[PDB]
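A.B. asks: After the structure tokens below, expect a handful of questions from me.
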Amino acid sequence: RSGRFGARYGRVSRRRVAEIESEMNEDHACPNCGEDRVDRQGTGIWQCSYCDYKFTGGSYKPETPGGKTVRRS
Amino acid sequence: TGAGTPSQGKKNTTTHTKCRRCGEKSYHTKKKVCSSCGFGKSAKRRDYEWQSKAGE
Amino acid sequence: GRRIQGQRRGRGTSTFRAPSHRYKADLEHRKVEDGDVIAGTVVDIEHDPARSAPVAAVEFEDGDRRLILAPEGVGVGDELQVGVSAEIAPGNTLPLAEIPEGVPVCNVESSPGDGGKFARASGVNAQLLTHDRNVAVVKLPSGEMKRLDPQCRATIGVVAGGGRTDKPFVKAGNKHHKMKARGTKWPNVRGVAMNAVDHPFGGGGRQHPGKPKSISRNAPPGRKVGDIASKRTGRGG
RNA sequence: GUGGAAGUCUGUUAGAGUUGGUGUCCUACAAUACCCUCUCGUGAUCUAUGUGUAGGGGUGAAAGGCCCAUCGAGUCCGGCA
RNA sequence: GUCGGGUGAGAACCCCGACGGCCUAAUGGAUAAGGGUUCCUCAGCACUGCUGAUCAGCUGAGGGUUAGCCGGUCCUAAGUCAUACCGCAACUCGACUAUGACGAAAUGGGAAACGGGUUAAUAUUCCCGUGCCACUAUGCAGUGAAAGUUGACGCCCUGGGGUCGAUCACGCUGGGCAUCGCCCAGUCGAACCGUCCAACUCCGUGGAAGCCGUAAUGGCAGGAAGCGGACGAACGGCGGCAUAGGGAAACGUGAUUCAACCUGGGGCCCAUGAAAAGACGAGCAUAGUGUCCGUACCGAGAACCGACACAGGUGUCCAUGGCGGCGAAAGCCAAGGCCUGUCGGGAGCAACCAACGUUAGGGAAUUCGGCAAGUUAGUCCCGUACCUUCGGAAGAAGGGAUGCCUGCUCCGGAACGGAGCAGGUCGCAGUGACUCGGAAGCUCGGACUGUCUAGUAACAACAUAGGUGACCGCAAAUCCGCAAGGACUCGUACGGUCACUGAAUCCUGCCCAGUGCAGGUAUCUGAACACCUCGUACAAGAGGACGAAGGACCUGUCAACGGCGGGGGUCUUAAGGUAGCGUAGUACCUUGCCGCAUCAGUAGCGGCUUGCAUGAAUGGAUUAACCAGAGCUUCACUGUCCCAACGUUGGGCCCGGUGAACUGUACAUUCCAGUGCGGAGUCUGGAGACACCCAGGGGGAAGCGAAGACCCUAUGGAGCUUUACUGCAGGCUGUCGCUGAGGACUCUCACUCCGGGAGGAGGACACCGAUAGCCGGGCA
RNA sequence: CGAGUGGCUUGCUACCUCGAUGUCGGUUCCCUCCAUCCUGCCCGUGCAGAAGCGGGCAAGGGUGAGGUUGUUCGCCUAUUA
RNA sequence: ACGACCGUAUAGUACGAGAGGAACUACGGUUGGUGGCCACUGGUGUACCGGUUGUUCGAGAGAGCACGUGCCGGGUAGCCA
Ligand SMILES: [Cl-]
Ligand SMILES: [Cl-]
Ligand SMILES: [Cl-]
Ligand SMILES: [K+]
Ligand SMILES: [Mg+2]
Ligand SMILES: [Mg+2]
Ligand SMILES: [Mg+2]
Ligand SMILES: [Mg+2]
Ligand SMILES: [Mg+2]
Ligand SMILES: [Mg+2]
Ligand SMILES: [Mg+2]
Ligand SMILES: [Mg+2]
Ligand SMILES: [Mg+2]
Ligand SMILES: [Mg+2]
Ligand SMILES: [Mg+2]
Ligand SMILES: [Mg+2]
Ligand SMILES: [Mg+2]
Ligand SMILES: [Mg+2]
Ligand SMILES: [Mg+2]
Ligand SMILES: [Mg+2]
Ligand SMILES: [Mg+2]
Ligand SMILES: [Mg+2]
Ligand SMILES: [Mg+2]
Ligand SMILES: [Mg+2]
Ligand SMILES: [Mg+2]
Ligand SMILES: [Mg+2]
Ligand SMILES: [Mg+2]
Ligand SMILES: [Mg+2]
Ligand SMILES: [Mg+2]
Ligand SMILES: [Mg+2]
Ligand SMILES: [Mg+2]
Ligand SMILES: [Mg+2]
Ligand SMILES: [Mg+2]
Ligand SMILES: [Mg+2]
Ligand SMILES: [Mg+2]
Ligand SMILES: [Mg+2]
Ligand SMILES: [Mg+2]
Ligand SMILES: [Mg+2]
Ligand code: NA
Ligand code: NA
Ligand code: NA
Ligand code: NA
Ligand code: NA
Ligand code: NA
Ligand code: NA
Ligand code: NA
Ligand code: NA
Ligand code: NA
Ligand code: NA
Ligand code: NA
Ligand code: NA
Ligand code: NA
Ligand code: NA
Ligand code: NA
Ligand SMILES: [Sr+2]
Ligand SMILES: [Sr+2]
Ligand SMILES: [Sr+2]
Ligand SMILES: [Sr+2]
Ligand SMILES: [Sr+2]
Ligand SMILES: [Sr+2]
Ligand SMILES: [Sr+2]
Ligand SMILES: [Sr+2]
Ligand SMILES: [Sr+2]
Ligand SMILES: [Sr+2]
Ligand SMILES: [Sr+2]
Ligand SMILES: [Sr+2]
Ligand SMILES: [Sr+2]
Ligand SMILES: [Sr+2]
Ligand SMILES: [Sr+2]
Ligand SMILES: [Sr+2]
Ligand SMILES: [Sr+2]
Ligand SMILES: [Sr+2]
Ligand SMILES: [Sr+2]
Ligand SMILES: [Sr+2]
Ligand SMILES: [Sr+2]
Ligand SMILES: [Sr+2]
Ligand SMILES: [Sr+2]
Ligand SMILES: [Sr+2]
Ligand SMILES: [Sr+2]
Ligand SMILES: [Sr+2]
Ligand SMILES: [Sr+2]
Ligand SMILES: [Sr+2]
Ligand SMILES: [Sr+2]
Ligand SMILES: [Sr+2]
Ligand SMILES: [Sr+2]
Ligand SMILES: [Sr+2]
Ligand SMILES: [Sr+2]
Ligand SMILES: [Sr+2]
Ligand SMILES: [Sr+2]
Ligand SMILES: [Sr+2]
Ligand SMILES: [Sr+2]
Ligand SMILES: [Sr+2]
Ligand SMILES: [Sr+2]
Ligand SMILES: [Sr+2]
Ligand SMILES: [Sr+2]
Ligand SMILES: [Sr+2]
Ligand SMILES: [Sr+2]
Ligand SMILES: [Sr+2]
Ligand SMILES: [Sr+2]
Ligand SMILES: [Sr+2]
Ligand SMILES: [Sr+2]
Ligand SMILES: [Sr+2]
């Protein structure tokens, strides 16, 4: 996690980098197929290693609260 | 690093060169302007009254 | 004294310019004749140097390949529409008039056909509230109620990249790399830390602004520093 | 166990710098040098060339620092005896 | 360097040989910039050269640079200029928009050349051999021709293919050494043409419900393994090239590790890593054409810049020569280069100085201070505290081992790779040289990496992430320009401008009276034009009505400037200091008082604390980690000291040669007293005093160096400040012109903005010109 | 209370020096003064002795090492004639 | 060019109720200062002899380099405390 940061920066800074990067690297369910094979390719860019579906999403998550709102309304 | 002797060693750039129009070594090959006759800057020849005493 | 940093800026010298020669494209809406008979296919998702957000490359029916300000949820293969009759789907562009009240939009035009001016940053969105024959009321990201010509075009959905601001930079080096992708002089030396000749707040044994920071709107450049025409300051009251 | 992150450690690798000796020198090898010690060395790193910003103006992670041995306002000639 | 010799009128330093040394990322090889003939030859030594000179980068006289395929030339990069347009009093000035051109010689892109031979000096340029590219012509072939591909690309980790080099095994050729039998060198051979293909991708077959695969990640019924196939790499293998070339000769064969080069897999980004010309796509023969410019040499402790033949500065590649070892480290040695980091001769060579070696006992007593020096040291095993943000602290600390020889085991395909075992054995000492941390505790500061005063300051200062406040909906906020115009901006509130504080953690009290900002405002005050009255045959002028911003007045606001006292059990002037911390880098008094520690402690640490004069983002407290930051203590060690000695190298001293500068009113062998503008070698009185020279350490010449940086003076200068004087930009506001029709209103036609356009939005407003009032250290 | 000597403290003055006479403390090295701390020789004592205390001659010699502090000064420690 | 001190005998005596406790003189030694000297002890001793690490001369023998000894041990003359 934020272990590469050693004893530098302090709790919060690296506590958040952890949670954020922890949720960032989890296997995500592709919107296309349903497989948990989505990985980030860069800022806001995600791709499924299974079907190759490349799409946009959050900076650190493939879906954001507001993003999930659009669908509803 | 001192501004004197040690910094004089890094000087190997060519700037002023023989001018095509006036013959002086004042044609700045980077600006493409002669600081002596104005070639590259003006059709008229570079000239100024302060190049001599006021009443002369 | 000497001109302050804010004054060096205006001259637009290299130190203050944005690395434009490195920027990708002007994400303005396509110009349609009419009818909405314009559709394209998302051919690729790219990084946008100027906004730290992703952008989508679209190939339109008539053969035009243009980068697009992509909302969240757009991926390769997906088909997008731009026109009055476009389908009410995330990623499609159409005039506010055709948009159903209560739908989040982005890249909203200020004046019909300008290409989009509002809500273009990471994870933001305007909220279309009211319709009418003469005025479409939109709520912008700052929360302000904006009255727009119903003929102003927008994209349905929120902008891609949301939450980019949730993670701290942690290091000066990270701030550095991002700043090198903008038109900004960084890092920032405090005014109080400079000599009197360089800033209204400079000078004095210990550091401190020898004056109140709230400055008048009418102040001339060189003097207008600190808290510009503040209606109030602090957290209290 | 694997993996190999890091403005991460050691390091006279290249390369960059300069804490102390208040050493040597101080009509010098040198108008800022020499030696040992010391610091950095995957990064906000270092470096070459090209290119841009000009004088009450630049440039400045700010020391009134730097803008060709000179800068709390460059240099040249003129105003000027 | 030394011994011989060569040349010469002349030889320490010009040349030959021998012996002795120096340089290994350089003192070797190729080059960029820059220099400009310094390059080669002959003849010279008046000049230049740290001495000499027969020598030379010097002097005289000649000579030397050869290209279709190496650069330029071509392309475009940041960006520059020219023309047009516009601004400007004007231009050699200035911004936009068009067009065109310019912009890369090591080191961006790019049609094509290799090997050998030759000269005093050139050489992929000449010559020999072999080859290749483009264009054009002719001929055959071909109707395809533009879609696509390439040029064309970041950082980190890594597999696979693979040449050179290096090394190992054995053979061949030559050399060296001579108790052995070892040691060294060589064993060659290009471009190009042809051929081979691993990886990646895809297709057929197949049919996995748990198997396939990797260094690692991973893969699959949306079809795994296996089997077959299409496409498909090297500056690489193989064959030709080659009874080419090269070598005195032999003119090898295999292997390991494998730079170059080829091709894959993985990871990272609030960071996304050029473009264009060109090329491929798109056959072959033969012929012709391929012009123009560069080409020498140095590339540095003498060819560049620094006034110099300057210990400085100055880019690229040779990063794979051997031993060593982790190593592109040290040390030693090759190839190659050099004895020119260019004055020599002499004295056991004194004093004194610069570098340095060794010092008995004591062991920091030295000193402001352990400054300087030293101590420790590599690797393996054991073991490791407080504290902590759980990462770290940590190599904590502390303890043990370490060579050689003989024979082996284990891991691995193996290494000339690594980890161990048993026995034997030497030394004072086995990281034997070299390389190579001394350690621990307490306190202050700044969180950290980072920045800085080129040339006396590296820090606690600046930056920083983090915290916070302010402005602005884009025809915006902020900023540059006289204007035409422009930066921010291929940007749009998750933005970017203006400021403050300065990681995390726990927190951040009271005050809006003054000042600042902002909002409001019945009434008051408030300019000009127009209007009204008086005045003038008119005009000047006097007064009036109306009244914008502004002010008065009210309100909001302190993470806004700042403030939080004295008195009594409130007063100034709003409040009257809360959490915390506290004799502080803030406490005058002060060496405060108590304690610790020491023989003794103005220090340090802990506590107390009434704080001369702490205190919450003028941030308070606190804090792991970090630090060439400030202070204190301990262990270890030591010539810092007691108290100095002996030694080493270079100077110093004598000799040959070369050969300056500083300084100089004059006189001058002085000493003791006195006197004098009171600080005399020179005056007075005494004393002393034969002249000259060598070495010395520096008492005096208020020594030399610099028209005192301190202080004051001058109706001197400059930089800076502000509620100093006076003005000037700039902003806000009214009014007049632009400007039109029907104290509130509609319209469209100027004008503005959006739109490719139609058209839409706005609209007599706004912009712009003029003027008036307010603000106005931003500027003079 | 009165009378003096010194020129070690401090103050006063502005005579010398602003075309410069480099601060304090320390250190090293040399000479000197006496208003004597020790040592030599004396006188008195509220001098038994031992020892104190006070005084006289006397400048030959000696007057040291350490802890805080830049300190001078001073405080402190163990030695010392 | 010598200054000063301690100790012994005098003497547990004179003196004094006791406690305590001298001197003249003769001796031995220490300290500070001074001049000189090297038999003794100690230091040095890049004369010399030995051991040994890396590397080069093929091994051996014998050597160079590793800064004016690579490092370590011993040490004559001389100079020194
Ligand atoms: Cl940012
Ligand atoms: Cl060339
Ligand atoms: Cl792989
Ligand atoms: K003076
Ligand atoms: Mg756009
Ligand atoms: Mg930048
Ligand atoms: Mg700052
Ligand atoms: Mg400052
Ligand atoms: Mg100012
Ligand atoms: Mg540059
Ligand atoms: Mg000759
Ligand atoms: Mg040549
Ligand atoms: Mg020389
Ligand atoms: Mg000793
Ligand atoms: Mg002392
Ligand atoms: Mg030290
Ligand atoms: Mg095995
Ligand atoms: Mg302190
Ligand atoms: Mg710091
Ligand atoms: Mg400096
Ligand atoms: Mg530093
Ligand atoms: Mg901040
Ligand atoms: Mg912020
Ligand atoms: Mg601060
Ligand atoms: Mg700070
Ligand atoms: Mg204390
Ligand atoms: Mg507060
Ligand atoms: Mg402050
Ligand atoms: Mg003067
Ligand atoms: Mg002054
Ligand atoms: Mg002045
Ligand atoms: Mg327009
Ligand atoms: Mg002023
Ligand atoms: Mg006077
Ligand atoms: Mg003097
Ligand atoms: Mg007397
Ligand atoms: Mg008595
Ligand atoms: Mg005397
Ligand atoms: Na792990
Ligand atoms: Na230094
Ligand atoms: Na100026
Ligand atoms: Na081949
Ligand atoms: Na090696
Ligand atoms: Na010579
Ligand atoms: Na660092
Ligand atoms: Na107030
Ligand atoms: Na305060
Ligand atoms: Na640091
Ligand atoms: Na010594
Ligand atoms: Na003298
Ligand atoms: Na000034
Ligand atoms: Na007197
Ligand atoms: Na005496
Ligand atoms: Na003392
Ligand atoms: Sr230098
Ligand atoms: Sr240069
Ligand atoms: Sr021009
Ligand atoms: Sr003229
Ligand atoms: Sr736009
Ligand atoms: Sr547009
Ligand atoms: Sr200030
Ligand atoms: Sr508050
Ligand atoms: Sr580092
Ligand atoms: Sr210093
Ligand atoms: Sr030293
Ligand atoms: Sr100097
Ligand atoms: Sr380092
Ligand atoms: Sr590395
Ligand atoms: Sr300068
Ligand atoms: Sr003049
Ligand atoms: Sr001659
Ligand atoms: Sr020559
Ligand atoms: Sr060109
Ligand atoms: Sr090139
Ligand atoms: Sr790189
Ligand atoms: Sr390999
Ligand atoms: Sr050449
Ligand atoms: Sr060279
Ligand atoms: Sr050099
Ligand atoms: Sr050699
Ligand atoms: Sr010479
Ligand atoms: Sr010895
Ligand atoms: Sr000490
Ligand atoms: Sr001491
Ligand atoms: Sr140890
Ligand atoms: Sr610097
Ligand atoms: Sr410094
Ligand atoms: Sr904080
Ligand atoms: Sr107020
Ligand atoms: Sr309190
Ligand atoms: Sr703090
Ligand atoms: Sr006389
Ligand atoms: Sr002398
Ligand atoms: Sr004088
Ligand atoms: Sr006397
Ligand atoms: Sr006495
Ligand atoms: Sr004094
Ligand atoms: Sr005192
Ligand atoms: Sr006795
Ligand atoms: Sr008794
Ligand atoms: Sr030697
Ligand atoms: Sr050692």
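Residue numbering for chain C follows Swiss-Prot; the residues present correspond to positions 2-238, in that order.
Each residue, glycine too, has its Cβ placed from N, Cα and C.
OK, Swiss-Prot features for this one:
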type	residues	note
MUTAGEN	C:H200 to A or G	No incorporation into translating E.coli polysomes; ribosomes assemble normally. Significantly reduced translational activity
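Thinking about packing and proximity, how do these listed features fit into the structure?
C.D. replies: Listed in sequence order, C:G2, C:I5, C:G192, C:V193, C:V226 are the same-chain residues at least 6 apart in sequence whose CB falls under 8 Å from the CB of C:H200 (mutagenesis position). According to its DSSP assignment, C:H200 (mutagenesis position) is coil.
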